[PDB]
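Data block below; observations after.
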Amino acid sequence: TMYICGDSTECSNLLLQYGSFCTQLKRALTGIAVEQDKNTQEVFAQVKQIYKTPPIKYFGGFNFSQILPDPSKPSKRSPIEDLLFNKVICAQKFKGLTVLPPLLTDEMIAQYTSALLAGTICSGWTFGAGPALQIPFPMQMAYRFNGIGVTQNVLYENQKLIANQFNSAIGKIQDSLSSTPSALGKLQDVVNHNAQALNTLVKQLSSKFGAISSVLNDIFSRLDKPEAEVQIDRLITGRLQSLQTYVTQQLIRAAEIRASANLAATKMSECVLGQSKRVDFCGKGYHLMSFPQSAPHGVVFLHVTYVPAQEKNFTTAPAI
Amino acid sequence: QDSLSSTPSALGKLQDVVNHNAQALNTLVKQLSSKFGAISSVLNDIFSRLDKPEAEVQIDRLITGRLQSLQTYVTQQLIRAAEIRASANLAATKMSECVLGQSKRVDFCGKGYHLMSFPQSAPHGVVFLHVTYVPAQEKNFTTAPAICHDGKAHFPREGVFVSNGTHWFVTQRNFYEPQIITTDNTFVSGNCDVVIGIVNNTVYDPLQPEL
Amino acid sequence: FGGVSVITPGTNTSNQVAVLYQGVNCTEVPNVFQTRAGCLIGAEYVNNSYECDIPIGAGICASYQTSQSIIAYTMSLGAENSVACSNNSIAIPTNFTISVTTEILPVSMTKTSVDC
Ligand SMILES: *[C@@H]1O[C@H](CO)[C@@H](O)[C@H](O)[C@H]1NC(C)=O
Ligand SMILES: *[C@@H]1O[C@H](CO)[C@@H](O)[C@H](O)[C@H]1NC(C)=O
Ligand SMILES: *[C@@H]1O[C@H](CO)[C@@H](O)[C@H](O)[C@H]1NC(C)=O
Ligand SMILES: *[C@@H]1O[C@H](CO)[C@@H](O)[C@H](O)[C@H]1NC(C)=O
Ligand SMILES: *[C@@H]1O[C@H](CO)[C@@H](O)[C@H](O)[C@H]1NC(C)=O
Ligand SMILES: *[C@@H]1O[C@H](CO)[C@@H](O)[C@H](O)[C@H]1NC(C)=O
Ligand SMILES: *[C@@H]1O[C@H](CO)[C@@H](O)[C@H](O)[C@H]1NC(C)=O
Ligand SMILES: *[C@@H]1O[C@H](CO)[C@@H](O)[C@H](O)[C@H]1NC(C)=O
Ligand SMILES: *[C@@H]1O[C@H](CO)[C@@H](O)[C@H](O)[C@H]1NC(C)=O
Ligand SMILES: *[C@@H]1O[C@H](CO)[C@@H](O)[C@H](O)[C@H]1NC(C)=O
């Protein structure tokens, strides 16, 4: 009502003749708003036990200081998370277009992420299926190597090389993201598209839709009733139609986001809480393990994979 | 059976489908009472009271308003149809992977380690019963990556080395069941000098007590 | 200005209500608690922590609790726990249980047809 008629009594009364469209519009937008909290629920709240990060960030040569929370920061985010957040209203409010807060705040999401990381490092994937069963990190890796068809002795005899390759690979992540503004464009785009939708809806109020004036009070003061009703009817139809268009587009976009949230939830379960055997599902190469990070309106996964190198030609035979 | 009985909300997803379609039709009917700027919502009253050149104009208003109500209904049904199609596709996938096989996908076929599943019929949908294995009552053991014997590093073939406190044993990971460390339960690769955390323990050779 | 929402338990149990003034300041509206979602009046805010019942926003949920009244609190995320993290010991299960869980999925809608 506010969007269409503002504070104009004559319009507010006339608007009642066009049925229950305003009710339907609220019905659709309310459904979307609720779903947006559910989508977050499904991705992050996969653990009923909230674990505390370990006192140390260095395990058997493996440095996790870039993925674990940095205590020197007021927000207690990790070095990588802080970068992700750093790269990624009255005009609308005054037209009856408002914004509702999320149920889970950034701090709450951070706690879920920390619990998942603490579990992954100290208990591997046992906390996902059942109780958190402690294991030495180097031994967790040994099992992850067996899982890709590589005998565990390969890890133990090359622990220093592997730890070094890992540590370097992680450091490069912060540099890659920092130097690549487009890296988080995928989350940027969602924000931009929704902002445009609201701005378009507001500008449409300036359209006359064939009416003598875009302003309802600038009609009743000049025109006789039967004449004003024609001009007002045009304005109501145009503005109501604009709301219908807005909602339709939001329902379609919501469907796309829901699908993305479902994929993220699947990856959390299969990449973070276990080891995947699905090709290119948890990154290119042979999946070993993954670590979640928080981000604006989404989630970021760090995928650690094993890649073969320096092949040699040998003669072979099917049998001896 | 008791869980489903005591918690009616369990089947809310199926009831929601019924409720949404029921509401859509009731809303569509109510719209007929709207006037959309016409003198009356009744077509016969407009034609009976007003002359042709005016009656047609107000009829045009009712026709337009009613066409837009029908278009709204259909659009909403197309969107909801997509939501259900996705659910049906997932249900069909689970049937193939959870019921007609055994899944290795984490939390895909219930919480814990998937053993098997059974389908059940339901109104406008399907219900799955997921049977899973859950570990319980864990105990702390001392461990090592390898055993050193005769200058050689011995690794477990399909298990983990543990120490009940003083003796070394090799066992499976998912269920404590200690066995003597021998030469048909381990493999040898490399010497004792490149394995960090390696411990000294005699490896049993089952052939020598006989010879 | 702002929206006005009514928070209530089912009328089969209680007729008590609390009112939320969305985006409104508690000194603007004229058991008064100010949250990021607006001003909540009629609910008693407590420093306890429970599972979320009727969500309001910004980490705050309301519930009907024991004599009986509507209360507001910061929602629990999960049970607080801690995982052992040694470099020389492993935990191994000595027993197990068999569990059965249910999963419910929609497959189809009611089919309709309209005579335009
Ligand atoms: C882990 O890496 C950080 C740099 O990101 C470094 O400052 C820290 O000292 C490293 N930890 C150890 C034990 O060397
Ligand atoms: C192996 O032989 C192929 C030709 O059959 C050649 O193209 C390839 O470069 C060789 N690779 C190596 C590592 O020698
Ligand atoms: C195993 O060790 C952890 C860490 O000290 C302890 O919290 C847990 O209760 C122990 N469990 C058993 C069965 O000793
Ligand atoms: C560990 O196992 C050995 C088997 O030879 C047994 O003699 C010993 O008493 C056991 N120790 C404990 C604490 O159970
Ligand atoms: C395990 O950690 C302790 C410190 O608590 C250290 O002294 C010991 O050398 C470590 N063991 C291995 C194999 O690194
Ligand atoms: C194993 O025995 C060698 C002597 O052959 C000794 O130098 C080494 O320290 C011993 N290791 C352990 C863990 O007892
Ligand atoms: C209302 O409460 C009674 C218990 O006093 C219960 O038996 C009944 O099923 C409830 N009805 C609804 C709709 O919750
Ligand atoms: C509500 O009013 C108080 C008192 O003026 C002020 O301190 C507080 O910041 C205001 N909050 C909001 C959201 O306006
Ligand atoms: C919660 O505790 C704080 C002290 O940290 C106190 O000031 C506040 O009034 C308490 N609120 C309630 C509802 O008890
Ligand atoms: C395992 O738990 C069952 C109860 O479900 C109990 O009867 C059995 O004795 C336990 N076995 C062991 C080794 O604790």
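Chain A is numbered as in Swiss-Prot; the shown residues are, in order, 739-826, 850-1081.
For all residues, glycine too, the Cβ spot is worked out from N, Cα and C.
Around A:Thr859 (variant position), the same-chain residues at least 6 positions away in sequence with a Cβ under 8 Å from its Cβ are A:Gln853. While the structure shown retains the original residue, Swiss-Prot records the natural variant A:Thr859 to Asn with this note: In strain: Lambda/C.37.
Under the three-state DSSP scheme, A:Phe888 (variant position) falls in the helix class. Cβ-based neighbour count (10 Å, all protein chains) for A:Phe888 (variant position) stands at 23. Under natural variants, Swiss-Prot gives A:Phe888 to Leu with this note: In strain: Eta/B.1.525.
Among the sequence features in Swiss-Prot, the natural variant A:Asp950 to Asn is noted as follows: In strain: Delta/B.1.617.2, Mu/B.1.621. Sequence-distant neighbours of A:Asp950 (variant position) (same chain, six or more apart, CB under 8 Å from its CB) are absent.
Quoted from Swiss-Prot for the published natural variant A:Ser982 to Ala: In strain: Alpha/B.1.1.7. Long-range Cβ contacts of A:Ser982 (variant position) within its own chain (separation 6+, distance under 8 Å) are none. A:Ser982 (variant position) falls outside any helix or strand according to DSSP and counts as coil.
Packing around A:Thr1027 (variant position) is summarised by its Cβ count: 17 other Cβ atoms lie within 10 angstroms of its Cβ, all protein chains included. Secondary structure at A:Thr1027 (variant position), as computed by DSSP, is helix. Natural sequence variation is annotated in Swiss-Prot for A:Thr1027 to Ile, with the remark: In strain: Gamma/P.1.
A:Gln1071 to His appears in Swiss-Prot as a natural variant; the accompanying note says: In strain: Kappa/B.1.617.1. With a 10 A radius on its CB, A:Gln1071 (variant position) counts 4 other CB atoms from all the protein chains. Annotation note: A:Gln1071 (variant position) sits in a coil segment as assigned by DSSP.
The subset of variant positions A:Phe888, A:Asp950, A:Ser982, A:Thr1027, A:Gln1071 lying near chain C, with Cβ atoms under 8 Å apart, consists of A:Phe888.
Note: the Cα of A:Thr1027 (variant position) and the Cα of A:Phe888 (variant position) are spaced 17 Å from each other. Rounded to the nearest whole angstrom, the C-alpha distance between A:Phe888 (variant position) and A:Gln1071 (variant position) is 37. Taken residue by residue with DSSP, A:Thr859 (variant position) is part of neither helix nor strand, so it is coil.
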